[PDB]
Amino acid sequence: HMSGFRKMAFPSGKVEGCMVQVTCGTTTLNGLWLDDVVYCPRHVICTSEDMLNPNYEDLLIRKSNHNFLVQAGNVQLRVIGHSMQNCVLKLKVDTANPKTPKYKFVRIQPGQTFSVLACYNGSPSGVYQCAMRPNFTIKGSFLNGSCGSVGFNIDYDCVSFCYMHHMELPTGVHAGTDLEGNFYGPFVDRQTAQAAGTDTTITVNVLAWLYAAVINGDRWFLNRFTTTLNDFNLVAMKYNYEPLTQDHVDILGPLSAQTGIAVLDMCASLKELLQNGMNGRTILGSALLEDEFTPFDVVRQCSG
Amino acid sequence: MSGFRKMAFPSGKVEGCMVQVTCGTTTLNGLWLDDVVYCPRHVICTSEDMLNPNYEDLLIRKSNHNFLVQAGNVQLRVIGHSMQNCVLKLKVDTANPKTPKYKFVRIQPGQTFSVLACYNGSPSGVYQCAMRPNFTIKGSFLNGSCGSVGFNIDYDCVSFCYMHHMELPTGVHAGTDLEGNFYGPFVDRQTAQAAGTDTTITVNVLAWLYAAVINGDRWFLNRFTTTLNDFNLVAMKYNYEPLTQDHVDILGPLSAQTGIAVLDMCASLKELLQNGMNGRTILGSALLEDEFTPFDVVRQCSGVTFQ
Ligand code: NA
């Protein structure tokens, strides 16, 4: 009986071919090389003493094309143009990337998942699955030198880039932009005091994962009880869960159909787990309720 | 303080080796290195003869024309075929232009590797897992995943250590090295087989507690130490592997980095086993995690890259 539901990232090859190193002064981070453009975080032009309140327009007054070193592997790419767009730079290079995949830039919404290719000095180190949290942070694994690492989904042969890495907040969660250079959430690329909102739990994702658990033979948490959307939402609020909407109930329809467990019966199971805990039991090898699988992730992994 | 994730190796070097192999109606995955495609030998089985297939006898009735190899949109001509233990080696007419630097390695229990899960010769996802002490792995494999490979990367070289063959009734997975030899006592027939005792990889749990301290989770640290002797008496009671001097030696670099003695961390683990977490979490788990090696921790916390 299948019971191996795991956190799974997209194969990283199509993205690996796009990673380069960008150096400005003594600051080295990663860039994304698509066609003849390299995208990177605009704070590549910052200096150590001016991180608190950089004036990016003022900082660009003293920057020429030759102040940007771009290296694809060990191949020097000549910068022939540079512009600032939102919180990214666009470096025009003399050579189009021959490994440019079919790609799109997409904006994700809270609750949606994506793969991160963590890189250092334009070289891939590892790949893992993230979700955009309700507070617009991600729980990544990023060190000094990881800025410019990207998050993506792969759909058919199309790479949808959704994330570029910029910063680490004091609770060790991560903030960044889409590939248009607009921050997720309220964050700014300066070292002024910023805090992640209270983390809340992605309720529609927890319910998808309880459906995964049923498909994978974990049934111990199923009960006779039904609830209402209103009464469930009173419990969600108390346990710092996101509201469950009728739109979420519609999104969970296919999983309720596949398992024959009504969405509001699975809500009754979740209510009983929040109120009573797990009584030293596990679900899909966790002692915690997992919220970083979407309904779409469960369907894809459980049936391909 | 900072984050620490189950991280897979980048998969690009492997994706360029995955092909589709069909024998009769059976389609699974193969590994295309130079002019050889490696796949599970049970590609030659029929549905009604899975209990005790005679592989030698099935295979003499096979010709090159019975093996259809496809790399993307491109049919490869099979020009030779041999059996090596539980894998076929299909000599093809075209050497794989995307063949990386590689070795075949057989990993030890407690060691970790990345799985590139593939279906119809197309890579679908990547995740990290460990060789369990019972020589199973806790993978995520559906119908069609057979021939998917596990690997590590060092510098620019891919070390292939696993090829997927089967799912046991508890939903754990069994397979071979790339010499075609199973990990553990498993055999590629549908005769009753069961995984042995699932024991916790103690040295890995200690590595993960060092990872937690590096990433600012300190609550489980106590001013206590234990002897190895006294720790292992407690380990036995909770189906933990005994901790050996070799394990203590491998944990030495994390002990030095954190300045927390290995036997101090053992005292923290003994308390966690005896008392639980009392509603706290370590690196966002409410369980003790055993699928990070000491090397995995250093690699992640020091940002080691590949090409
Ligand atoms: Na001792």
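Residue numbering: from 1, along the chain as shown.
Placement of Cβ uses the backbone N, Cα and C atoms for every residue, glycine included.
Listed in Swiss-Prot:
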- B:2-307: domain 'Peptidase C30' (DOMAIN)
- B:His42: active site, for 3CL-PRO activity (ACT_SITE)
- B:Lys91 to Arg (Swiss-Prot position 3353): In strain: Beta/B.1.351 (VARIANT)
- B:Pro133 to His (Swiss-Prot position 3395): In strain: Omicron/BA.1, Omicron/BA.2, Omicron/BA.2.12.1, Omicron/BA.2.75, Omicron/BA.4, Omicron/BA.5, Omicron/BQ.1.1, Omicron/XBB.1.5, Omicron/EG.5.1 (VARIANT)
- B:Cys146: active site, nucleophile (ACT_SITE)
- B:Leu206 to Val (Swiss-Prot position 3468): In strain: Zeta/P.2 (VARIANT)
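Considering only the recorded positions B:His42, B:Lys91, B:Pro133, B:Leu206, the residue whose Cα is spatially closest to the Cα of B:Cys146 (active site, nucleophile) is B:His42. Closest to B:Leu206 (variant position) by Cα-Cα distance, out of the recorded positions B:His42, B:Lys91, B:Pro133, is B:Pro133. DSSP assigns the residue listed as 'active site, for 3CL-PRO activity' to a helical segment in the three-state reduction. Each residue contributes its Cα atom, and for the residue listed as 'active site, for 3CL-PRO activity' and B:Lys91 (variant position) these two points are 17 Å apart. When the Cα atoms are compared, B:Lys91 (variant position) and B:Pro133 (variant position) turn out to be 35 Å apart. Taking a C-beta cut-off of under 8 angstroms and a sequence separation of 6 or more, B:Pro133 (variant position) has the following same-chain neighbours: B:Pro109, B:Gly110, B:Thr197, B:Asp198, B:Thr199, B:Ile201, B:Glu241. Every protein chain considered, the tally of other Cβ atoms within 10 Å of the Cβ of B:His42 (active site, for 3CL-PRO activity) stands at 22.
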